[PDB]
Amino acid sequence: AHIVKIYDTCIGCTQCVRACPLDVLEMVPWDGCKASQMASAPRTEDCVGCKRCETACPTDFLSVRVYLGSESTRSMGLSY
Amino acid sequence: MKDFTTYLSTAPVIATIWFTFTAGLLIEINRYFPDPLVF
Amino acid sequence: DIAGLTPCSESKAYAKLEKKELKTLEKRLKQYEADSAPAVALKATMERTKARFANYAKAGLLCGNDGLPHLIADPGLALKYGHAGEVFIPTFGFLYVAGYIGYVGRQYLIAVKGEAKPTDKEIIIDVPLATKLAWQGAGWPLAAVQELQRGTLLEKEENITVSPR
Amino acid sequence: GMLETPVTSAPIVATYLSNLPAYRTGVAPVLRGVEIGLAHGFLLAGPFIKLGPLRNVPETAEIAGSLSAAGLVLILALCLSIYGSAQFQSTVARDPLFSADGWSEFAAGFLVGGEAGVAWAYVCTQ
Amino acid sequence: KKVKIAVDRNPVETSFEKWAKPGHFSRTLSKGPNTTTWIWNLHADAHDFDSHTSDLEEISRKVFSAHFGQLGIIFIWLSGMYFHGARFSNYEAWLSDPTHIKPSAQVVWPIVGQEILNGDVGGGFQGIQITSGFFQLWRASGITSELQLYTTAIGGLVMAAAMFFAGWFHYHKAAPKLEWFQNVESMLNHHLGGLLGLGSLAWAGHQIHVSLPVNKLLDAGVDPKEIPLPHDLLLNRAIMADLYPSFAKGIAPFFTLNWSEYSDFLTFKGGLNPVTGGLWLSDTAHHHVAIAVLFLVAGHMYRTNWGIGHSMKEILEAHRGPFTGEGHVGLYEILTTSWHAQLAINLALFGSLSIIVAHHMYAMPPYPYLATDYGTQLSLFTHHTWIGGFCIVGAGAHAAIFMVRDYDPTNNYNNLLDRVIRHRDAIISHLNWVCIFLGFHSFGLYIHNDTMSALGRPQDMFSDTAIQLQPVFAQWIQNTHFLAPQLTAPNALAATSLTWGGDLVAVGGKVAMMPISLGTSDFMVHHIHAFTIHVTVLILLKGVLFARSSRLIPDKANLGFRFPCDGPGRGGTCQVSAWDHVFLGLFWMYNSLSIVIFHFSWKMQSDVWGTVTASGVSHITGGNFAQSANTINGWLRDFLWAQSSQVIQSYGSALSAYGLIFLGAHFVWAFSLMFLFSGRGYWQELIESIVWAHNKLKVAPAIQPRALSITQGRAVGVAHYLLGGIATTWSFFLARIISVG
Amino acid sequence: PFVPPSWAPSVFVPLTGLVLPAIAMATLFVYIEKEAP
Amino acid sequence: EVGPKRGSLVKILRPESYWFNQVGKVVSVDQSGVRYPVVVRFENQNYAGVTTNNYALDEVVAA
Amino acid sequence: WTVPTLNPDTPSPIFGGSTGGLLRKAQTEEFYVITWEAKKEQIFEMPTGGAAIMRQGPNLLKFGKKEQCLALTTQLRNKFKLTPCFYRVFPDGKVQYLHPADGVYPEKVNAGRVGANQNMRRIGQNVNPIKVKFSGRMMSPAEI
Ligand code: CLA
Ligand code: CLA
Ligand code: CLA
Ligand code: CLA
Ligand code: CLA
Ligand code: CLA
Ligand code: CLA
Ligand code: CLA
């Protein structure tokens, strides 16, 4: 499975969660930013690695990173 | 007229006029001084 | 002379090539009239060929075994045997015009960088400023040397972005 | 859900497919292999006989074609055996053909049937 | 329901204010540039009218005015061709000797030694030998002097000014409404009757009154100066009556249904003119008359403002069978509201028509002294073929654009389009299998022949001497067409063309047209053509059907029509957009059309074109197509290596320019490989280092330099690939056909 | 002497070209698709 | 009152930032104990088209 | 809020069928089932290709992968303003609720969610790969 990591530079804009096409990320309460929210990846077994979340992240540098790992039926997005 | 001059000041028009001027100068130099190889 | 070459004024292959070019031009001219447009154009081409060969031989160029002129790029040989007009003088001429263009462009960028929208001036060229800088760029070597000596030509390392290594 | 068409839903083609040995579901796999091998070897002997490099020389075109078809049947039998070994390794009614022993017997039956079909096609031209 | 002229007065004010604000048409580009990408975007979305606004009326108005601008450009180009033929050509000299004087209409200035390009074309003229065929067209129209061409050039300039004025007037002063553009019935009626029918009738009138008598006197040996002027022929009935006796009766036999009296200038001769080598102008005039009547009849089919006529919506809705569900329901609304769907249909039929034009033009030469001009024939066939292929790829592109932007599932519940998208997997899978079958059975024959020839076994090859594959169907069709004038065409004096069979027609010692025999090599190259066309169709169809969704990316429609990818996920989703399918289809179209033009060139130079001697005909290549086109080595040696001699040794002559382009075209094509095999990440980092060097010397531009986008990189690569390859073939073909033909 | 017989190529070339690659491909194919316990 | 003054120009010290060693205008500084309270706006956009970012107190220097 | 239970006897939208449906993976590995409530009969676009008609009330559909279910969820939420939910079904009959996992959509923060895969540092603070070398397998410095 791919490795999805969230960093402390996240501003809690929830743009990465809305851009995820397989429901891998979510928002959890936090205290390190004004939005009082932080991105999380509790369902990385369903991540395909499209990196749409990185495209939707506005922080410099990115707060969410996807490292392509082992490949399975779910990570390869195979319907067969 | 101000807008027309501003349009003429755009990069493609300026590049076209400048390259036409430079090419014309080189062509006229080679026409009045045919086959220049050395100084 | 240099590299075992011979002057074009004494090369037999040079004169042979001139005769060959004039021969093919005359052969093409033999099929037309004597007072028509192709005849006049061919005669003009023949005169241009003769003038070009005489001018190349008069310039003192060196010809090889093929009868074609050969250029000398070494400054010592060029200045010692009168070949500076091949590669030396055109070198400095190009350096002057190239530095002219580069200096004018750099001056324009520095001039428009202190405005409200420099990108707008980059896409829509300010003709009066560009013309003034183009005319003032004649003293580009002196101005460039002065800028280099004052330390204003380069930018400090702390003001230039770099990768995280 | 799926797309149904008269080509895949006609009862005539369904009966024709069910009548084939591969879709019998209840006979011995070795018998199925023998039938399939005979039906394949008989048709396989043709191209090598009429188009091989020795197709113009007489009294040996059929010999070379039949030998080539026999070699192809042997290669196909080896392919069936390795397919069965690499497909069934662990774990209506279940067809016994889709098993290690079933597919091995099927491959052996295919080899015997294919060689018999090639030999029968050779003598049929004499 | 009412067809009328709906126009809004002064919608857009004519001003130069927006000329100084680049990117005003786009909301994103109106902000201004910050990076260099913006500049490219400024040109990539200039004509994307549906992307600037969602108002169909504004898009239609912009399209209509853009059409006027295009017609003005075309009129300027035509006027330039007529002006060049009237002031810098040898048309008048070529008229007195069209079999020896080479057509030329371009002269270069004597600068930097380029005057060598002004070759000796004949007639006491020096210039560049043209291959557009304007000389033959002007001779067919009856033009005998440069004054007529000059007058036509001035008229073309006037027409161009009128086209530009029409575009400005229709965009800024009187802009048509949306309901005016949606009158497909009225538009089709006018285009069928008025445009096509009236144009054919007017051209038939010109041919009957100008082309036929002038060309009859020209073929009879009369000097062009002694031939009466067209107005003199149109003013008195004595000259026309002497040339055509039926003119003595006037237009009376036309109204009394005595059309048979006009058989002197309206015939069914067929074949070709033995004097000029082209089609009989009486046949072309009669052809245009019949075409005009047929199109005029066709222009009275649709309902506009009266009860009579047809409603295309009713016709489409009435066609419904048990195997297609609803049928053509919603197709009328799709074609009356989406410009991309109409562009797709029009581009497909337009490209197919261009290819048909190329074939019919080489087979039945319609202009005098056109068949013997091998350079013009080869250039015309190749040019029209390329235009047709490009238009076909564009048709696939716009079909995909419609499917991505204008498709609506609420109007396609169970129509033909809905069912096609439902079984797109089956369609693509079967087309994939037939493509693989065709590739094996077409290319494997050549590979087998190459291997057998190299192994010293020519008896095992797929040739005429060895195992043969004769095209029995094509040969039977050829025999049927050759025998048609005796049983199935009693009124036809000869066949439509000489390619079917019969005797050869030669003009000036050169074979104008002779029968074309088909053998094993023809069969193999035809299957090669079928395979290449099938693969191009597969890529374009796959890009259209899977443009909205697929098993890999279920929401592709949300990503748009032109997007680079969807990330390296799912194993990699590089080039999934329909744009990338068009990008690959361009390469396949180039491959297909290149093999097509190669086959045409070799077949014509081997079995058709050549000189005529005493008791025998000698071809250009000596008839080596039937023996060498069955192997790849034969195409590489006898066609590519042997015929490229003329372009590589062209230096020092008038064709040297072709050789230069032949080298330049090899450069551009290779240049394409830099953009097609690389990615923008490397270039962006390299640009970062160059920007560092610029920042060090305070010469960093305000507009941040960015590497080309992924889509732009693919577009640049395919553009350079197509330009380099087509220019290479163009230089090779023109140099070879001008030097030996 | 180490000289091979005259019939050595007629036996070794078909072996190395068809028998050995078939055995190697079959054994390798079985090894690649073998499932771990 | 903690952090740089609003509207002042600062230099970015974050190595992985696109605007490293570049000057940007200060927009606002958060008064809580957040990790990156300084908001900096830049004239040149990054590769993602963004012109603003958040930085810590020690990641920006008055330049 | 409580986890819902799949109702296999739920009507499916009116669709004539297509070739982009389920494959052998649904019968041997797993498949997905999406259910939603529609206020009225409406024509929507199927993620596998084609146009279907959702009926008034409950609607059930089957897909081969989770991406198809989420694409349909996004389409139903953004266009018709509905609230769909899906499950992963195994051949043995096991049903696993997937989205929204906690009953609330992940774009909005909800109490009770425990953060996972969160690094309390930035990217620039990651160590070099040499410090991660000779580990159990290929490991990136971000994994530690
Ligand atoms: C870009 C690289 C380059 C290269 C590869 C050369 C190569 C050469 N140069 Mg040279 N030169 C260059 C740049 C270069 N030069 C530049 C930029 C200048 C301007 C300052 C000169 C000015 C120059 C002069 C004035 C002379 C040479 C000479 C020579 C030749 C022999 C001397 C030598 O090798 O030492 C390297 C060259 C130098 C260090 C420059 C000084 C010259 C040294 C001291 C040798 C001179 C002594 C004597 C003339 C040697 C020849 C003896 C006899 C055959 C007459 C040699 C082929 C000599 C020559 O053969 O005359 C025809 C000569 O006198 N060059
Ligand atoms: C001098 C008269 C005139 C003036 C002042 C304007 C002014 C305006 N027009 Mg307009 N128009 C005119 C004539 C004029 N037009 C004509 C003759 C036509 C018919 C073609 C049109 C059709 C037209 C349309 C359809 C539209 C406008 C639009 C506009 C507005 C903004 C676009 C613009 O001009 O940017 C400048 C654009 C250009 C300078 C591009 C010129 C391209 C020409 C036509 C083609 C050149 C072909 C080229 C030579 C061949 C390429 C080969 C290459 C190697 C060079 C603007 C207020 C647009 C608008 O209102 O936005 C909503 C709109 O879409 N015009
Ligand atoms: C007998 C009537 C008639 C004729 C001859 C034409 C002819 C033409 N139309 Mg048109 N059209 C008509 C009726 C007609 N239309 C009606 C009734 C409608 C409304 C339902 C339309 C709506 C329409 C649209 C939306 C478009 C056309 C377009 C075109 C041009 C296609 C370009 C081409 O390939 O042709 C060959 C080119 C030529 C033959 C050049 C010669 C052009 C001359 C001037 C003939 C044009 C005659 C035409 C009736 C204009 C006279 C009106 C008068 C006020 C000046 C063409 C010239 C396209 C276009 O706009 O092009 C600019 C296009 O987009 N037409
Ligand atoms: C669009 C096609 C076209 C055109 C324009 C013409 C035109 C012409 N044909 Mg023709 N023709 C055609 C097609 C065409 N044809 C075809 C397809 C055939 C094959 C069947 C023929 C076969 C044919 C024959 C056999 C003959 C002609 C002839 C003629 C000429 C005289 C027609 C006639 O007899 O009286 C027709 C009368 C009219 C058309 C009415 C004229 C209307 C005028 C212009 C109205 C002007 C009014 C205006 C207000 C005036 C005020 C002026 C102002 C300054 C004050 C004429 C110039 C004859 C000829 O040329 O003799 C050698 C002739 O013998 N044609
Ligand atoms: C009647 C013909 C026609 C028309 C009206 C259109 C119209 C349109 N096309 Mg289209 N297309 C066509 C034919 C046509 N196309 C053909 C024949 C092809 C196959 C090549 C395509 C393939 C195609 C693609 C892949 C795309 C479009 C797109 C578009 C839309 C955006 C405009 C645009 O392309 O940007 C502006 C136009 C340009 C920047 C022109 C580029 C200049 C080229 C590269 C030069 C070609 C080389 C030249 C011939 C040689 C010159 C020599 C050189 C040294 C100077 C627009 C509505 C785009 C779209 O829909 O957006 C989403 C899209 O991406 N078209
Ligand atoms: C794909 C094109 C193609 C075709 C049509 C052929 C055809 C042929 N090759 Mg050849 N070859 C090819 C490619 C091709 N080759 C290539 C690419 C190479 C280089 C690697 C070679 C190298 C090569 C060599 C070295 C030799 C041949 C030889 C031969 C001949 C005999 C081969 C043979 O008997 O095999 C047997 C064929 C089969 C066992 C299968 C037949 C195919 C059947 C008919 C298809 C069944 C489909 C059916 C309709 C489906 C029914 C469905 C339902 C109704 C049941 C034969 C005419 C031999 C020769 O020299 O000729 C004298 C020979 O020695 N080829
Ligand atoms: C790497 C060295 C090498 C190479 C490239 C070749 C190549 C060739 N040999 Mg040769 N051979 C070699 C070593 C080599 N041999 C040695 C050391 C001996 C002495 C025992 C022989 C004895 C030999 C005979 C008797 C014959 C050939 C023949 C041939 C030709 C037919 C193809 C073939 O493989 O036949 C078979 C080759 C062998 C059976 C020798 C292999 C024995 C070594 C010890 C095993 C090598 C294992 C290998 C490195 C593992 C990698 C292979 C694979 C798993 C990746 C071919 C050109 C035939 C010929 O001449 O055709 C005209 C033939 O009759 N060879
Ligand atoms: C590198 C090793 C290799 C060897 C030794 C051979 C040898 C042979 N090939 Mg072959 N080939 C090879 C590689 C090889 N090939 C490859 C890599 C390809 C793909 C490019 C081909 C493609 C090919 C084609 C298309 C054809 C051949 C044919 C032939 C036969 C020549 C027919 C002949 O004139 O004799 C006379 C033939 C006979 C007397 C009949 C003998 C029948 C077989 C060989 C004997 C019995 C089989 C044996 C018991 C079982 C072997 C299986 C084994 C692997 C377990 C010959 C025995 C031709 C052929 O098959 O003939 C019909 C032919 O059509 N080959």
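Residue numbering for chain E follows Swiss-Prot; the residues present correspond to positions 11-751, in that order.
For all residues, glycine too, the Cβ spot is worked out from N, Cα and C.
Long-range Cβ contacts of E:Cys584 ([4Fe-4S] cluster binding site) within its own chain (separation 6+, distance under 8 Å): E:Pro574, E:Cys575, E:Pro578. Annotated [4Fe-4S] cluster binding site per Swiss-Prot: E:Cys575, E:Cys584, in sequence order, evidence recorded as similarity to another entry.
The chlorophyll a' binding site annotation in Swiss-Prot covers E:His676. Secondary structure from DSSP puts E:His676 (mutagenesis position) in a helix.
Residues annotated as chlorophyll a binding site in Swiss-Prot, with similarity to another entry given as evidence: E:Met684, E:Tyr692. Under DSSP, E:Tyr692 (chlorophyll a binding site) is assigned to a helix (H, G or I) in the three-state scheme. Less than 8 angstroms from the CB of E:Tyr692 (chlorophyll a binding site) sits no same-chain residue that is six or more residues away.
The phylloquinone binding site annotation in Swiss-Prot covers E:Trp693.
One mutagenesis experiment named in Swiss-Prot is E:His676 to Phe or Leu, and its note says Loss of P700 function. In sequence order, E:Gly734, E:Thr738 are the residues near E:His676 (mutagenesis position), counting only same-chain partners six or more apart with C-beta under 8 A.
Here the residue is the original one, but Swiss-Prot notes a mutagenesis experiment at this spot, E:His676 to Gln: Impairment of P700 function. More severe; when associated with 'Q-656' in PsaB.
Mutagenesis annotation in Swiss-Prot: E:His676 to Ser, described as Accumulates approximately 50% PSI; the structure shown retains the original residue.
Here Swiss-Prot describes E:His676 to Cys as a published mutagenesis experiment; the accompanying note says: No PSI detected.
Record note (Swiss-Prot) on the mutagenesis of E:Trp693 to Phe: Unable to photoaccumulate an electron on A1. E:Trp693 (mutagenesis position) has a Cβ environment of 16 other Cβ atoms inside 10 Å.
Between the CA atoms of E:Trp693 (mutagenesis position) and E:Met684 (chlorophyll a binding site) there is a gap of 11 Å, rounded to the nearest whole number. Within 10 Å of the C-beta of E:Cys575 ([4Fe-4S] cluster binding site) there are 19 other C-beta atoms, taking all protein chains into account.
The Cβ of E:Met684 (chlorophyll a binding site) lies under 8 Å from the Cβ of E:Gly727, each of which sits 6+ residues away along the same chain. Taking a Cβ distance under 6 Å to any atom of ligand 1 as the criterion, the recorded positions E:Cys575, E:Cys584, E:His676, E:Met684, E:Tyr692, E:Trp693 reduce to none.
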